[PDB]
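Below is one structure, written out as structure tokens; comments come after it.
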Amino acid sequence: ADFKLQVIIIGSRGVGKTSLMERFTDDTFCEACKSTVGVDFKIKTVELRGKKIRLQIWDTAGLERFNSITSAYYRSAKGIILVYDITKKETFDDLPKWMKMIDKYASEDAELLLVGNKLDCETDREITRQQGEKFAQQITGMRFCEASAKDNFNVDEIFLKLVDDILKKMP
Amino acid sequence: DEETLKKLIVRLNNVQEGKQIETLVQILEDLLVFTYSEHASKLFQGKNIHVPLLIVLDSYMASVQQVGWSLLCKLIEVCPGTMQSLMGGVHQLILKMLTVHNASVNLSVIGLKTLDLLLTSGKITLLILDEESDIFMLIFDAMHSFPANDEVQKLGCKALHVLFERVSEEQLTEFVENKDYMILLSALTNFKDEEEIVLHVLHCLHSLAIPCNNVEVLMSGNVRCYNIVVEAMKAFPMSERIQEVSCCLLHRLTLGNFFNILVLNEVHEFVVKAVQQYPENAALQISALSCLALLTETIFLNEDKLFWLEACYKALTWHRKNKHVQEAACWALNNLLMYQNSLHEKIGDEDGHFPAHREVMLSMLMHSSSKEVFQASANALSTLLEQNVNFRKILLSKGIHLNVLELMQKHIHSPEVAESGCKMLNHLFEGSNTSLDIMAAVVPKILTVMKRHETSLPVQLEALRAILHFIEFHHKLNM
Ligand SMILES: Nc1nc2c(ncn2[C@@H]2O[C@H](COP(=O)(O)OP(=O)(O)NP(=O)(O)O)[C@@H](O)[C@H]2O)c(=O)[nH]1
Ligand SMILES: [Mg+2]
């Protein structure tokens, strides 16, 4: 245990934040994933870049009611992950509000990554594939990398690329 | 009679045939449970003959080791002096006896039974721990290999409950390396309806939530310590042991992550029931009232008010001689009144209302010798005065100002008590008269408490607020 992080996962409900956190940390999956009643850890130990990394994954609610409580944790987050489901368009159009909360609460060393979940319905995807980086044409830290939890496609790519992008910068 | 036992000792002392011996001591087992007398009072057996007969004559054997390690446990109960002679050996032997016989659900129950009857002494736990065996590996292997056996899971767990209390502060943090968590937690799942297994599992989880890199892993979402709630709700609604242990664990868990506990509503709705149902087990009070004094900002940021206050008054009244009960209870009363203004109207000297201000007054005046109780008591009499203009007329007449100034001057070498007592003296006087003897007695003491802590930002803020109340007759005021 050489370093501790605080990577948080934020996004409007129904997209699959808990499913991505589970696919990375413990690889389990049930189709009736009960919605997170608040915030919740899922601690992880990853060994990379010649260091042991104690990664803490704060899974958040997504409702409008808990939007205050989650606001307490945007400060310490070394890397923030924002998610939108490609089958519902309004689950992407929420993103101005999430970006407003990020720009209000986050820190200066907070890398902000966007992730599109549930890619196995790309043929039914009501949101396109080009729109991601087109929205990420804002502040240059905003990456974009679509993935899919239930089929385990580019899942750990998200977290591993994120922790590399984090610890390649700070001393 | 005794000459039969002499023949038995003479037979067991000389090994000639490897199979006949297992009869003789077996008959002794009958005389072990034959309660006609304490004929095993000679102290020659069971400590100097039976241990060499038990380790040498059959180390690997289930021939003799089973009935031998059964005779030892049947002896330790009846003949008491063996408990003094087993150590001061039997501890290097039992680790090998568990190691070799790693594959018998009927020869490991007796080993763990001698362990759970043997570790109650002390000074043998230390000698077992300092060895090459690493007994935790043995008990955890015996628990791993044998699900569904009700006695390896218990007689284990009860042998960890007494072994985790004195291990380390780093081996404990190691056992959270994906070990303790699986064996201990799982037993909770298979035997969720048996009492003693659940009580000892709650104890063991309570005994490795001591570090700070461990409360994270326990409150996490991979081994979620909300098994405390299900244990306090189903397997023991009306038994004080599991309630007390569960609630002390829940007090230990409340580190800087409150909004997991209070949001999961069943972890602040159940602790209150544990307080109100059992007002006579002081450990339950010093756990639960402290836990709810911590969690009250979150439980009132999200009736529900009336929960604590009757229990806090009952805790103040009954456990008078204790200091921790009164500290935690007036802490919870203060932190309840400061975050719910309405029941300020429900705490008064009149009929129906609770006279808790007198109780906090007497609870400060008794326990003069402790800084923590005066700290929390001045914080609990501050809030009880700033929202009322009738409680600052009884205490002003009973003589609490001289008492609190003597208390401050006795604890002159601490800034906490000076700050809290000065806040009490500031809130107590506001909007009253000052008969010049009062000022001439007080103001030197506040100036003494003002030039002995000349760094703390609130001990001069409260002081240069409190002295503002006091600043023939002219031939006295000039003096
Ligand atoms: N096929 C498929 N289904 C998915 C995928 N991700 C999520 N789902 C489905 O969508 C459901 C949405 O539930 P959930 O994962 O909790 O979404 P959420 O937004 O994280 N809920 P909350 O944030 O409130 O906890 C899941 O239960 C699962 O059935 C995916 O990649 N592929
Ligand atoms: Mg979810």
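In order, the residues displayed for chain A correspond to 39-209 in Swiss-Prot numbering, which applies throughout.
When the header is checked for method, it gives electron microscopy, 4.1 Å.
Every residue gets a Cβ built from N, Cα and C, even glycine.
For the recorded site, A:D158 (GTP binding site), the DSSP three-state label reads helix. The C-beta environment of A:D158 (GTP binding site), restricted to residues of the same chain at least 6 apart in sequence and closer than 8 Å, consists of A:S186, A:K188, A:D189, A:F191. The GTP binding site annotation in Swiss-Prot covers A:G52, A:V53, A:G54, A:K55, A:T56, A:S73, A:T74, A:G100, A:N155, A:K156, A:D158, A:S186, A:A187, A:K188 and is backed by similarity to another entry.
Taken from Swiss-Prot, the feature GDP binding site covers A:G52, A:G54, A:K55, A:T56, A:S57, A:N155, A:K156, A:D158, A:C159, A:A187, A:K188. DSSP assigns A:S57 (GDP binding site) to a helix in the three-state reduction.
The annotation Mg(2+) binding site is assigned in Swiss-Prot to A:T56, A:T74, A:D97. Listed in sequence order, A:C71, A:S73, A:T74, A:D97 are the same-chain residues at least 6 apart in sequence whose CB falls under 8 Å from the CB of A:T56 (GTP binding site).
Here Swiss-Prot notes a mutagenesis experiment, A:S106 to A, with the remark: Loss of phosphorylation. No effect on GDI1 and GDI2 binding. In this chain, none of the residues that are 6 or more apart from A:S106 (mutagenesis position) has a CB less than 8 Å from its CB. A coil conformation is recorded for A:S106 (mutagenesis position) in the three-state DSSP classification, outside any helix or strand.
Here the residue is the original one, but Swiss-Prot notes a mutagenesis experiment at this spot, A:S106 to E: Phosphomimetic mutant. Loss of GDI1, GDI2, CHM and CHML binding.
For A:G52 (GTP binding site), the same-chain residues that are 6 or more apart in sequence and have a Cβ closer than 8 Å to its Cβ are A:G100, A:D123, A:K126, A:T129.
Between the CA atoms of A:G54 (GTP binding site) and A:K156 (GDP binding site) there is a gap of 8 Å, rounded to the nearest whole number. Between the binding-site residues A:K55, A:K188, A:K55 has the most other Cβ atoms inside 10 Å of its own Cβ, all protein chains included.
Among the binding-site residues A:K55, A:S57, A:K156, A:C159, the ones whose Cα sits within 10 Å of the Cα of A:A187 (GTP binding site) are A:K55, A:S57, A:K156. With a cut-off of under 6 Å between the Cβ and any atom of ligand 2, the recorded positions A:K55, A:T56, A:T74, A:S106, A:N155, A:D158 reduce to A:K55, A:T56, A:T74.
Farthest C-alpha pair in the GDP-binding residues A:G52, A:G54, A:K55, A:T56, A:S57, A:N155, A:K156, A:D158, A:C159, A:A187, A:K188: 19 Å apart. Every protein chain considered, the tally of other Cβ atoms within 10 Å of the Cβ of A:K156 (GDP binding site) stands at 25.
All protein chains included, A:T74 (GTP binding site) registers 18 other Cβ atoms within 10 Å of its own Cβ.
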